[PDB]
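For reference, the structure is listed below as structure tokens.
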Amino acid sequence: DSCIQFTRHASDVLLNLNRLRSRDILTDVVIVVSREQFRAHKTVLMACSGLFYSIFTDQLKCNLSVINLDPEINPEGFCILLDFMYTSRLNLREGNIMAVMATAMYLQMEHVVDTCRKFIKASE
Amino acid sequence: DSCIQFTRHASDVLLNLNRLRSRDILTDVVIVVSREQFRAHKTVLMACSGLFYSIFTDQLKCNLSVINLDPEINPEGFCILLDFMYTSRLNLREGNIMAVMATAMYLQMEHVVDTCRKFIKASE
Amino acid sequence: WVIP
Amino acid sequence: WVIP
Ligand SMILES: O=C1Cc2cc(Nc3ncnc(Cl)c3Cl)ccc2N1
Ligand SMILES: O=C1Cc2cc(Nc3ncnc(Cl)c3Cl)ccc2N1
Ligand SMILES: [Cl-]
Ligand SMILES: [Cl-]
């Protein structure tokens, strides 16, 4: 086509989606990770995660307001990944890298799994 | 913080949100523009438009499944702007610029209004 | 704005 | 991935 493109549009959209999440506006699901609960937008979770994409395209699970993750999932690792979904920024540290990588593998977030593998390989 | 950032994350999220729109997945509103209907995600419309942000933060309108726009709004201009919201690409042409600018002013999409004003000024 |  |  002959379209023009606004370079900062995708980033501005994601910033506003994160502002809606922070104010709990139009959040339609709560993700339960052991004793912890995280409110989010199903569309953003699907757009970021192969696992959530599979869950919310399922004809019965698409209607659930609560999703319980596997008990082996670490709440902090999930929190870090949820923040990444809404911001593009990943808080990867020596103390959380193993939990973040395991959570990213479970959530099917291949670019996160990739950077965790590379950061671990460099420390070996 | 000491976060790392994935450059293509925001663009990848928006691409997936557009794929969900194309397959009518988790769309929660229909925008009526005279004889034409457009399905969308309320969160994306709010993230892109000052008008939709005001509508869907309203305690009664947040629950509506149908929103009717002002009869002066051109369906093609709306279609072009809805495509821009979900892609960052604006199909701006001599034949649609006036309708696109008027629709962007109504929807409160200031960056679109700005490029339309500049393109019009150059042709004068 | 750019030519993509 | 970059340092933002
Ligand atoms: O590493 C990742 C990140 C990811 C996201 C999604 N999401 C979608 N993919 C295709 N169309 C649609 Cl409509 C969505 Cl929402 C699926 C798989 C994966 N894997
Ligand atoms: O030109 C524009 C584009 C736009 C979007 C929105 N959206 C939001 N703004 C602040 N926080 C939130 Cl939570 C959202 Cl969703 C409001 C005004 C405008 N004006
Ligand atoms: Cl990822
Ligand atoms: Cl805009």
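Residue numbering for chain B follows Swiss-Prot; the residues present correspond to positions 6-129, in that order.
Determined by X-ray crystallography, 1.9 Å, according to the entry header.
Cβ coordinates come from backbone N, Cα and C, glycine included.
According to Swiss-Prot, the protein has these features:
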{"type": "DOMAIN", "residues": "B:32-99", "note": "domain 'BTB'"}
{"type": "MUTAGEN", "residues": "B:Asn21 to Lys", "note": "Abolishes interaction with NCOR2 and HDAC2, no effect on interaction with CTBP1 and transcriptional autoinhibition; when associated with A-116 and 376-Q--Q-379"}
{"type": "MUTAGEN", "residues": "B:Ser59 to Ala", "note": "Abolished ubiquitination by the SCF(FBXL17) complex"}
{"type": "MUTAGEN", "residues": "B:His116 to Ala", "note": "Abolishes interaction with NCOR2 and HDAC2, no effect on interaction with CTBP1 and transcriptional autoinhibition; when associated with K-21 and 376-Q--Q-379"}
Go through the mutagenesis positions B:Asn21, B:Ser59, B:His116 and pull out the ones with a Cβ less than 6 angstroms from some atom of ligand 1.
B:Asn21
Using a 10 Å cut-off on CB atoms, tell me which of the mutagenesis positions B:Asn21, B:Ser59 is the least crowded.
B:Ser59
DSSP helix, strand and coil counts for the domain 'BTB' (B:32-99)?
30 helix, 15 strand, 23 coil
Please state whether DSSP places B:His116 (mutagenesis position) in a helix, a strand or coil.
helix
For the mutagenesis positions B:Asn21, B:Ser59, B:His116, which residues show a Cβ-Cβ distance under 8 Å to chain A?
B:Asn21, B:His116
C-alpha of B:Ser59 (mutagenesis position) to C-alpha of B:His116 (mutagenesis position): distance in Å?
18
